[PDB]
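Trainee: The structure that follows is given in the form of structure tokens.
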Amino acid sequence: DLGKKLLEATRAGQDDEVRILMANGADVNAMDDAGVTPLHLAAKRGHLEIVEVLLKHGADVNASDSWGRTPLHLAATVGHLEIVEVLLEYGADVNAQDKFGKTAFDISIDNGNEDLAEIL
Amino acid sequence: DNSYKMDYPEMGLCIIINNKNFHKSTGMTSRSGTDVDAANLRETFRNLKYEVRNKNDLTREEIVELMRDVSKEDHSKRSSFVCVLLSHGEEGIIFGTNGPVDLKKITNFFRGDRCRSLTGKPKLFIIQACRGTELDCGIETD
Amino acid sequence: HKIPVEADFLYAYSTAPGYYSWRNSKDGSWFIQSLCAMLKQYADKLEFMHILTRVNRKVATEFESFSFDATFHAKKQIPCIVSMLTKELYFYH
């Protein structure tokens, strides 16, 4: 199963291995049982290069996990501005709420993130 | 007597609602492996001599309507009733493909005074769905 | 004479109140997997409440979640039997 390997490669930040797996036909929209996609993992861990290559090949920008969190929620929590910018360009839902009622904008205020509040 | 009478001509109905795919606006993820559950349940309950009916990807309106129609059938010659729900959920809520259905609403159709041909008979509701977002971290054992 | 309108119902939940319910992408949900396995083995041997108790134990002890996000990893599940039945239930009469 190439989907499991892709998720594992995305988490470890292995850019080359991610491309090799995708070239072999790995699903960019692969999930674990909790609905975590390669994009979720890449966004949380700050892998800008992998985020861009996933979105390029049609990965769901608004996919939410078991807690209703999109890649935009996870990027906002860590505070990676560059990934946030790329996600918004692919049509990330700025008004998307997790199952706890918070938006990407709501998380940025919680952290006290100055630069992220104006982009969102 | 301490046991339900189960020697009616028929064992009863087994209604399986199998929701796999959901509307984008709802934000609910596709429920992988639920088709395996549905097939496994059909095999099990049909071997128990139940009349199995499987319904895929029903909206909230379609669920309420299915449950109303089934409750208005003649069950007088059936021993019991089984309904299996495979979808997303919250507390007291099962999800159609397009949004929430009140669980009490579905089951109320089968109340002793509203479905007379099932009075005094076991009515079994098997619910595979979330009841919230809490996660159990567990504790170490032997 | 009269019986309650709410009597003779059984709600067999996959999980406790407030809690998530786990599915395996290839084998199906933990609850239904266990339910079918325990019915195939005990439908001719045990009363239904005791079958569902085996289901509780099977889900509780044999399953643990896998996730690439530590938020969802190594999680557990207990089903929840809710009985308003007035009698014992045997499938073999």
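Using the numbering of Swiss-Prot, the residues shown for chain C are 185-277, in order.
Structure method, as recorded: X-ray crystallography, 2.7 Å.
Quick reminder: no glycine exception, Cβ is built from N, Cα and C everywhere.
The annotation that Swiss-Prot gives for the mutagenesis experiment C:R207 to A reads: Abolished ADP-riboxanation by C.violaceum CopC.
Looking at the shown structure, what environment does each listed feature sit in?
Mentor: Around C:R207 (mutagenesis position), the same-chain residues at least 6 positions away in sequence with a Cβ under 8 Å from its Cβ are C:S213, C:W214.
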Trainee: Three states by DSSP: which one describes C:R207 (mutagenesis position)?
Mentor: strand
